[PDB]
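Below is one structure; the comments refer to it alone.
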Amino acid sequence: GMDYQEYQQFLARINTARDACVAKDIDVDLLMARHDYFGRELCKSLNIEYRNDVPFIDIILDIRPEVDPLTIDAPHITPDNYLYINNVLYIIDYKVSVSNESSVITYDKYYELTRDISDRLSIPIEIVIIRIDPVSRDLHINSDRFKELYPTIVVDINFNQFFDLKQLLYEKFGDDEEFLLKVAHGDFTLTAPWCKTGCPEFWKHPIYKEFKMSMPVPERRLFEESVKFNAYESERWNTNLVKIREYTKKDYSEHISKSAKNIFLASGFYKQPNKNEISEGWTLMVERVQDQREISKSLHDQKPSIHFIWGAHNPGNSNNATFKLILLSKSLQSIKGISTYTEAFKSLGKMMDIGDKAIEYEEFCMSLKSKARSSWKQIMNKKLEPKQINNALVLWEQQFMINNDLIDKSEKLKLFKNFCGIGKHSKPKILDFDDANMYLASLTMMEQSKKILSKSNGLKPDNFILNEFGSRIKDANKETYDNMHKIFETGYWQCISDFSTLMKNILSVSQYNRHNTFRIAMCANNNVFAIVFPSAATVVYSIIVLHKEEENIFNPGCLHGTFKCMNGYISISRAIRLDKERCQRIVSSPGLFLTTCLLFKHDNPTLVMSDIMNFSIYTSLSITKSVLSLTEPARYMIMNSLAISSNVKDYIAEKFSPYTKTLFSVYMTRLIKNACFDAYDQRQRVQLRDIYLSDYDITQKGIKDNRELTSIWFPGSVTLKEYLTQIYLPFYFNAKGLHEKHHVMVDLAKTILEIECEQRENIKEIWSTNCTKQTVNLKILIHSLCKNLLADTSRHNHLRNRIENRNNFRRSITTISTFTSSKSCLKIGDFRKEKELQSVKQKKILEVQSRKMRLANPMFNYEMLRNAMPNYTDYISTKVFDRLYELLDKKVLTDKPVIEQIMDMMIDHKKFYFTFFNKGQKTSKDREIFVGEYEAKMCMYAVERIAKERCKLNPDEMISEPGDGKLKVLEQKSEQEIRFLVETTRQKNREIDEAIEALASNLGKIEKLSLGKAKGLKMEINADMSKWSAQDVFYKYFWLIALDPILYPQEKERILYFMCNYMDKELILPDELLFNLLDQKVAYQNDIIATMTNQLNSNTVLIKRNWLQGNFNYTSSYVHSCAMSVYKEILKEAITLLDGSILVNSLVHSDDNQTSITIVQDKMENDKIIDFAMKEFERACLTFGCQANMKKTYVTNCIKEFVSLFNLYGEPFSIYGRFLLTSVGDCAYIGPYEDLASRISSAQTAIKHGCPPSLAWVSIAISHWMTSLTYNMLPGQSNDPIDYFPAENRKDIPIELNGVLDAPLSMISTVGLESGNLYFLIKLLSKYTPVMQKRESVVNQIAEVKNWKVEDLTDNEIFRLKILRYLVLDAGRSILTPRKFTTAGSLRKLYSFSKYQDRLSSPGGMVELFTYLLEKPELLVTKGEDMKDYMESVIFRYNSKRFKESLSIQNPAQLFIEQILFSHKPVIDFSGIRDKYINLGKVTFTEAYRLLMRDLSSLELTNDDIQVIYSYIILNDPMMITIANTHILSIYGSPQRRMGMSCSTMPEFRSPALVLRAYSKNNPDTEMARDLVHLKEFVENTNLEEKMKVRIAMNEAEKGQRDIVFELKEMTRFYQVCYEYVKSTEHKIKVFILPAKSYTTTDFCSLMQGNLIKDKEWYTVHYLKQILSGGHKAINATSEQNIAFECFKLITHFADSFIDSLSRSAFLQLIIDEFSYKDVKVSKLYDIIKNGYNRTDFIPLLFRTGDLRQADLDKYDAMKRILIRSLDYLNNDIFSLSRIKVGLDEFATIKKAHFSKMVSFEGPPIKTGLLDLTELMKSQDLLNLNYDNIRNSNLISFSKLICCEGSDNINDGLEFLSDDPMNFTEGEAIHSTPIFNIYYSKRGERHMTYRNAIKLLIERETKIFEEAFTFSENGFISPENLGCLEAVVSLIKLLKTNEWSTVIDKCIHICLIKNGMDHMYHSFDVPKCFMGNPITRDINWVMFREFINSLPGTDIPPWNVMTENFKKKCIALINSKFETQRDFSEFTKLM
RNA sequence: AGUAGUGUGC
Ligand SMILES: [Zn+2]
């Protein structure tokens, strides 16, 4: 990026400097260094000459020197650069800054002065100031004339390297306040106050009394003093803040020492995990569980592991519906024996008989299905009636009627009372997992499963996934394709998939399942069936299977019993009562399952594939809560047990509680138990990779991947990365929303009331010194607040200004999202009236639904609560957008500034109320959400937001960093430590290491000195705080508001009052919880809920110290940061004692914490400091009121846990798996494209977090599978659109119609779904383009499109383009989307929806809205900027029936079934499809394909229509421009192993609602005026201004009068398509893990491309031309130049690196003339360099050719006193093209380029004795700049570099190679606790030249070739063998020159030239033996043939296989020559 | 029967 020379000198100046005024100048010099750097590279980007601080009076003299500068008055300014074209002078003053505030100042200053001579000379002078952003990198130019000149400018600039120097300078001097004084943009500017008057009540409040009670009396007054302090009044802002700092400095200075001095007190005794410590924990766990749960040893109490019973399919019987129905009927009737429900199952088969009348079932059912398939809506009013067939009364296809005559009254009861459990109505029941005869039973269940499921399907291993994605999986990694087959083949896959396909059909049936009906559900298996019994939503089902022989059935613990029938055996499973939410997951279980297996097995050959799948079905299908209780606690139980410092005992003895209800759970528990002990013995089995560090980051970082560790869930060995996956991944198998709300509300309530009681009874004291639970070290707090509050205001002065802007404090409440959102909200008051009326309605609807059930199968309160509970404070649920509307209409909210309204609300609202609703997430331990009043939301907003922008300043806080941005931060901080550790070790041990190499004589004396030295120590505290919210003093936060400098006194009074009320805040127990406790039935022994509510009197309990979970994150997080800031100071004083160095780095995120400590020792042992660090860690937490959970907290020597994002020893790594398990049931079930959109987004996310392409593609397959399974769009399904459309396969069917996503992953990762459309257009620009222009930019290939011929194209090719233009372009672009008939639902709670009723009811008032909205069309798309505007927007919104539904929650489970059932019904309205073709009702999916073709065939494809596609898609979006370029200019290079992974940021490829108001009326309300100009162009170029008006203007003559509906609906479309153009998208933080650091776009592109090709090897990427094009106005000049630079940089270095010094000019001269780099002649590139204005870059090149003149030297010398003859003399002994002396010791620079580019050279061969330097250029292996790599290289690699034309003495011929020394890589151990070797590049000695390397290679490798090709006991001598050699090398020329043969020839050649036998080799033709007659050149193939067989061969590596293949090839080939398949008639003609 | 459960439900 930047120059290396200036970096080194600026780094040294930071250490050299001591005083702040010296450090000041280093910051000033760094600005100019960046200033010129931007200018140097931009001048080449614009092709102009570079200049610096050139006077304006001289700039005119270049244009017109006839008038002298004295008489003509020119403005005396100092511009940077100038240009004169088109009779206009353009003045340049480039500058790099974040804001244009510094640019407009210099703009108007220049514009004013330049006008003095602008009218004097009558030549207009334009000011062109170019500014670039130093982080986001965006170009900003003010000149409009300059915009039209340069359409696109190349800006791949690097500031990343500049900020590295800034970090160093603001580290040493950043602590000193003398340096902070010098950096200022106003010193300190405090903005306008948010309030006018203070708060008197705050000083009176009893909580403020209680605050000062505990506090000491000097502190009491200080708090008074601090609040009343105004920062704007006193001379400086830090008057008070420093004053209170200096008071507490007595106790602080002492307490910092106190903690630090404990380093000597410590011992080598810390909570370390050990086999016994784990064992002890388990035993106390057993005791706990055996009390807390009812332990059972009986095998009848178990629950099903899986809720399914699979049995082998029967191919002998027919696979057809009607047949199976009767088959199961007779089968069920035929059941023989006696049980409980035997005669019940018997009659059920009897009630589904058809027999003779099989054909009547085929018709009757098809009529009913056809009746429903006609209508969009369901068939209402008409009564469904059954038809008597044999004994059964069929109601629908596979639906029957329960006939009360066919079953006994007693036998009907048995089935429903006992078996189905309809009418059945104290510890939990669990299985003893410590019983070996229970663990046995559990193991035998697995042994049983493996015995049956391992057996193959025997059916074709070809399903949609493999059929359509197999190709794209296989090419990524062939292993995974096979792995997939291995699964699909095995009964495992058929078992799950048939349960999936069966459940889909169980749900589909269960929807219309009545109370007098039992339904039958069949699957792809013709033995497996299911019976769905009447449900009293709840699905009641049994799996009924007809397995072959007895016990050829899989029972996981689900089966009721097997039964013998009259033909075979039939088994019926226990009645399962599951919920649709659970069942859904079972349907998507195969996708979950495949991923599980593939992820585990991936690239690990030691694992048993049949054992992975054996475990996987029991996970992917496990829907019980038994499993979650294992999967979650395991993650910590393993990691704790393999960490260094960690408390396992306590975690296993308290936090671990198995709920082993099922039988898999028992087996899985013991898998975990065992895995805990294996960890302890593997702690030291972890190794640390050899770190190849050579300045600016490291490649080959992180942990060593060694397969020495042991797996957890199955047998085999595993890698660390894989071990971690096996540890953490299990938890993501867990299922969401399993927690029954009835139980959650109780346990959530109980906990809050338990911890509040704790505080009420036990915790009384607030502050303390000894450090105790819920206590803060008040003196230490106040100081550490003061110190940080200073540094978080000194580093940014406008801090109060930044808060106002970024959080919209000044603007009206109606603008901020958090307030105008559709989130849940709590309303307080009295609703006893409507709450009673809303309840009794449902209590009647209860009886309504019961009355109807009494007729068919006779099986069978809010008033009470209010009457019973006296002190019941009444509340209600509402919406956040609705509350705002309510508070405005009743006028308490206004257009007053939101903060100004907040301040008043803090003092107005005095009592705060909060309610909780459960999340019920995948975790077994349930999480609560506290949601209270809207009034509260406003208060917390300010307090939290003020802390937000404060927290952002501190780099330690990470809640500030949105998205997965933390991952890179982990890395950047880990790398800083790995570097520091090395740097510091080399700085101390250098004195000792010198003596070691000196003596190494006797080695017995060396060990004495090698012991007594410095010792490295790294450690990471992977923390997790205990009860961050509940067990935390809220009183401490009062001080943060008090001490605050950027808060006014009248604000400070008001903030603290609200917080004073947030102590007397009440928790409302929601009614649903109170209803559970309403019906007593004997109360709880010790009822905590009743205790706190006084035997249930009030529904409110007061919560004090427990500030509610998530309400004060940032606030608490700043105090956390302040706490860890102390921990730093503690250790940093402790390590100065021992005399060494320490680097502590703390990452803070509310409750999740990570703190990395790196120490270089001298005195005491490493293990002492380990215990010391942990002591002060808890101390640091507890001195601030927070307590650290030592249970979950673990410490490693590498690993970093932080928010579950993991960084290893530099190498960042997340659990790629967790995101692949999302693409299964994560969608809103809207449409085929709409579903896939989010399912592929989940796959895109995996790639970010370092996922292999092979597995990435799997998710893409699964996603498609589920997507197509939802709407019956799979191959062979109903809506299968391959026959309906013209196409070969689903790759060619548009993804809008649902097909497959045919694109490269490197595109899908970037854009996705749209990629599939983009690839179909790039395919064309690689088919329908000529030989010229195709190799050039994409832009050029788009110009040729309008010169194509339409007739050339094919049916499919035409088909895409027609939809792509007439449909896709304008309409998340979908065409097919099913519409529903859903109802609005109950919207009574809403106030705002009532005001729509009143405006709809009263006549005229409706139209009045729409007529008002037409004069303000800004309020159709965006919400109002003012009260009325926002309010009336809310009412209009209700117009949409979709927005009315949006505020109601539909179950995705129910939504899923509704898209299956409504697929054969008319759902897609064609009206909205045909409208576009023209500019009936709903249409069925099948008909939608037909009716699309009837319209499509009519449309016309032109040479223009196609050119609109290539404009609107490619040429419009600068991103799509580059993506297409990257895939056309792509040149994939060297395949390499993924050694070093690094984090990389996604690059850039680039007023809202107020602008649209200035479009409605052209007058705005200055910068916003300029924004409308480009908006005018957008609407005029597309011409959508007229197109919209014409569409309305001709509709009023179509309809008749004035339709207000069309007046708006068409006007809204016009404003919504504006929104996307006007309101710009925020470039959110996206981090991709790549094989190296991506600085700029091009770098990112190359590394991204190469990461998503193969799994085993990543590839480095090249490009012919620049890929970064900006549009279709910008059509090469800037793409050419850089090629010339690359070329000559490459050549000069290749020449001075490898070619002999003596003959380097000749080489260059030969290369320049007859050669070409990247299809451009090197001469033309040289001419481009010579005609350029940066010749100073290529001084040594120009001198060597004789194209260097004095002007260049004079310029070069002026950039950073010379003569030509001086150079001519000086460089008489320096022979290099990359370097010439331009002084006494100053050499010239050529700037080295990478050597992976030399392949892009194409010229005639240059032969040098024997070597062909062209082939050395074209070589891959022999281009490394490492001596050892080339010395220890293969002869196969070198054998390409030989021609020799009969040379001699190989030693002589190698004279044309560099006899200059090469660079070797040396490595050394670092002497850390995690001991690793650093490897770096040295310069070797002298005898390490390129020649000697080649020679040593030749010698070593030829010796091995000789002994392999002896074929006798002689050698490479003895003509008896030379004859054999001649024979073997003869055939090689008379056969076929493939690739294997030629190598042998050239190797033999080499070997014979070496031995001095190259005076005959060239005169070696076929011997006399083989040649019958010498003259008559006849060949005896038979002889030759038998000669090849008669060759013995050798088995020495590496030639053993080489020779073997050669022989076979040559034999086969020879035999081929003979074998000529002649025509049968041919010979019959000749003779 | 199942699902939930050292909080009494479906
Ligand atoms: Zn030769």
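One is the number of the first residue shown, and numbering goes on along the chain from there.
Backbone N, Cα and C atoms are what each Cβ position is placed from, and that goes for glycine too.
Under its mutagenesis annotations, Swiss-Prot gives A:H35 to A (Swiss-Prot position 34) the following note: Complete loss of nuclease activity. DSSP classifies A:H35 (mutagenesis position) as helix under the three-state reduction. All protein chains considered, the CB of A:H35 (mutagenesis position) has 15 other CB atoms within 10 Å.
Annotation comment: Swiss-Prot describes A:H35, A:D80, A:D93, A:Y94 as Mn(2+) 1 binding site, evidence class experimental evidence. Sequence-distant neighbours of A:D93 (Mn(2+) 1 binding site) (same chain, 6+ residues apart, CB-CB distance under 8 A): A:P79, A:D80, A:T106, A:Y110, A:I127, A:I129.
The DSSP secondary structure for A:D53 (mutagenesis position) is coil. Under mutagenesis, Swiss-Prot gives A:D53 to A (Swiss-Prot position 52) with this note: Complete loss of nuclease activity.
The annotation Mn(2+) 2 binding site is assigned in Swiss-Prot to A:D53, A:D80. Under a cutoff of 8 A between CB atoms, and with a sequence separation of 6+ in the same chain, the neighbours of A:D53 (mutagenesis position) are A:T78, A:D80.
Its Cβ placed at the centre, A:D80 (mutagenesis position) has 20 other Cβ atoms within 10 Å. For the published mutagenesis A:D80 to A (Swiss-Prot position 79), Swiss-Prot gives the following note: Complete loss of nuclease activity.
Annotated domain 'RdRp catalytic' per Swiss-Prot: A:1006-1194, in sequence order.
Taking all protein chains in view, 20 other C-beta atoms sit within 10 angstroms of the C-beta of A:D1152 (Mg(2+) binding site). According to Swiss-Prot, the Mg(2+) binding site annotation covers A:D1152.
Within 8 Å of the centroid defined by the CB atoms of A:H35, A:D80, A:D93, A:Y94, the record's Mn(2+) 1 site, lie the Cβ atoms of A:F38, A:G39, A:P79, A:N81, A:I92, A:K95, A:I129, A:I130, excluding the listed residues themselves. Each residue contributes its Cα atom, and for A:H35 (mutagenesis position) and A:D1152 (Mg(2+) binding site) these two points are 41 Å apart.
The distance from the Cα of A:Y94 (Mn(2+) 1 binding site) to the Cα of A:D1152 (Mg(2+) binding site) comes to 45 Å.
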